[PDB]
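Accompanying notes for the structure given below.
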Amino acid sequence: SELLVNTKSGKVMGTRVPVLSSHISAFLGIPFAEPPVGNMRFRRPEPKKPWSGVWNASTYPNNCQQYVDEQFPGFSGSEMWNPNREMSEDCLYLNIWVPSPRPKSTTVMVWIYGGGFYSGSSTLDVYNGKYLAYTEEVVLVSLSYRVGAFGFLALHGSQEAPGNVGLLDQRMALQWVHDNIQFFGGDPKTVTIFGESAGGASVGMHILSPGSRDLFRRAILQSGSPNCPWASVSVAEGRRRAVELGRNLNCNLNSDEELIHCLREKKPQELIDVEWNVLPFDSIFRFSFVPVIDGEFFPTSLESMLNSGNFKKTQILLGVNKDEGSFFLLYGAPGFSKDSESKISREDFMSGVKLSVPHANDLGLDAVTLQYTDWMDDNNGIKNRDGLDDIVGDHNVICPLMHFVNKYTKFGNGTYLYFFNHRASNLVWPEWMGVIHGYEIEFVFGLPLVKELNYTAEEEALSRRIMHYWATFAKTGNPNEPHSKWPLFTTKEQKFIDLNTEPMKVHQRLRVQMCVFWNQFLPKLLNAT
Ligand SMILES: CC1=C[C@H]2Cc3[nH]c(=O)ccc3[C@]3(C1)NCCC[C@H]23
Ligand SMILES: *[C@@H]1O[C@H](CO)[C@@H](O)[C@H](O)[C@H]1NC(C)=O
Ligand SMILES: *[C@@H]1O[C@H](CO)[C@@H](O)[C@H](O)[C@H]1NC(C)=O
């Protein structure tokens, strides 16, 4: 039977699922590690003990314990990202969608969710791999990993809460896939990891980390880069945040062992309740528990690794959306609201600048402000709103990604860059938010192919184009159909393409004007001052 698979960890039984008037197999909730509960909380994941009998892989697993967004109760726009299954620390499972009939050795894609390392679920409707698996005939895997303090509390030096364990969870799932995907018809030597936002930064981190490199072949990064300003902290800052968390739960802070023991005696929600209290500055696009530059998972600083070519050399496909910053300004910056056009005053603009570059001194805040203000029309509310949107997106996603792509391309074996700028016709978020962070995902996963979802014919065609670009690249290292063009991104030309419903257009030097400011000038200014 097609729904029965014997793996090295034991036998699993899947389920048939309908998709676009057809069907494929799905093995949901396959465990890849021992439950990270009790004394195991904060510890590195342990490989799953093989089992006898048949594991029921017919239903989605629990979602990891995480902060739940209740900023707009009942609103589909935000609810679609919240956990849609019971939360539990016993959450280390993966999902696999397999074409029917079962392939023998086909292209494999592994998805990594990316809610800023503090949230995300492999079970969201927007992450349903059945459309992509089916349409492109690939074996689609979505993994899970601990988020928040559970996945990233870091007390460097202790073996109890070393930090980066959520990245280790990802690595274990990649290892399981590498070891067992052949049994589901996938080619373990042709695995492409892909992810968005923190998932995109994660993908880059596995490209960098020596211990993760051999577990996959190619990589796709969507609106996320490993060098993003919010994607990691130093060992010292990580330690400070762990101590501060303990201080918030009235923990004994006499030793690491004292602190860790206390944190393990707290219920999941108690940790989540005070998680946002440990940030060092009032800021946006900053998350509490993220990867730590530790000397193990990351041998040296990211920049020196990038500079010396110390990373997996292969092909990558990546890009960004037009208005990456809007979501974060909506959730926090003074002046933005979901139901108004959010025209911004000069004063709120400046408050926004400060929330956006929290580490900067006044001179630095002045430099940014100068750079993004139209001094002829400095009180124009629309311009202030849009400039702030660009500041957030440029600083947090685009420029860090452009720096990564340029550093990578000097040593890689092929780069393909895109700029996604199509606003979905059925978007429930206000128009001022534009092409929002995370909204290219639904096209990558092919939801536009589903009639009831209300997309236009043009949108369905865009989704098919994107899915085929992603799948062809995963299979060959080139998104273009041989003898059927998305140009290769090179150090010299630096070409990229737009992804929308209009005829493809090739461009060059994506936001180079602003990224020279964020990647070369500002860092220099903050270091001199
Ligand atoms: C940090 C973050 C980054 C984006 C990616 C993401 N991914 C998730 O899985 C859950 C929430 C989210 C986010 C939170 N909130 C919903 C809109 C997308 C963004
Ligand atoms: C688990 O598998 C059994 C069959 O062995 C099935 O009846 C059940 O519905 C599955 N999941 C549930 C509902 O707990
Ligand atoms: C990738 O590597 C192969 C051989 O190692 C080489 O022939 C090819 O030119 C490289 N491609 C790129 C885009 O660098």
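In chain A, numbers come from Swiss-Prot; the residues present are 25-508, 512-556, in order.
This deposition comes from X-ray crystallography, 2.3 Å.
Yeah, the Cβs are placed from backbone N, Cα and C, and that goes for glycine too.
A C-beta separation below 8 Å, combined with a sequence spacing of at least six in one chain, links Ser221 (mutagenesis position) to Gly138, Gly139, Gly140, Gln246, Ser247, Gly248, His461, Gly462. In the three-state DSSP scheme, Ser221 (mutagenesis position) falls into the coil class. Per Swiss-Prot, active site, acyl-ester intermediate is recorded for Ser221.
What Swiss-Prot records for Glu348 (among others) is active site, charge relay system. Within its own chain, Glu348 (active site, charge relay system) has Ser247, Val416, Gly417, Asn420, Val421, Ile422, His461 as residues 6 or more apart in sequence whose C-beta sits under 8 angstroms from its own.
Residues or ranges marked as active site, charge relay system by Swiss-Prot: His461 (among others). Under DSSP, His461 (active site, charge relay system) is assigned to coil, being neither helix nor strand in the three-state scheme.
According to Swiss-Prot, the mutagenesis experiment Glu220 to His carries the annotation: Loss of activity. A C-beta separation below 8 Å, combined with a sequence spacing of at least six in one chain, links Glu220 (mutagenesis position) to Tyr137, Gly138, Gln246, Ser247, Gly248, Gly462, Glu464, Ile465.
The mutagenesis experiment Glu220 to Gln or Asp is recorded by Swiss-Prot, whose note states: Decrease in activity.
Swiss-Prot documents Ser221 to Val as a published mutagenesis change and attaches the note Loss of activity.
In Swiss-Prot, a mutagenesis experiment is listed as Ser221 to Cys, annotated with the note Loss of activity.
Under the DSSP three-state reduction, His446 (mutagenesis position) is assigned to coil, being neither helix nor strand. Around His446 (mutagenesis position), taking its Cβ as the centre, 20 other Cβ atoms fall within 10 Å, counting all chains. Among the mutagenesis experiments that Swiss-Prot reports, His446 to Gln is described with the note: Almost no loss of activity.
Selection of the recorded positions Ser221, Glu348, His446 by a Cβ distance under 6 Å from ligand 1 yields, in sequence order, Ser221.
In the vicinity of ligand 3, defined as a Cβ distance under 6 Å, none of the recorded positions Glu220, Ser221, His446, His461 are placed. Chain break remark: 3 residues absent between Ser508 and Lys512, end-to-end distance 9 Å (Cα atoms, rounded to whole Å).
In this view, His461 (active site, charge relay system) is surrounded by 26 other Cβ atoms within 10 Å of its Cβ, with every protein chain counted.
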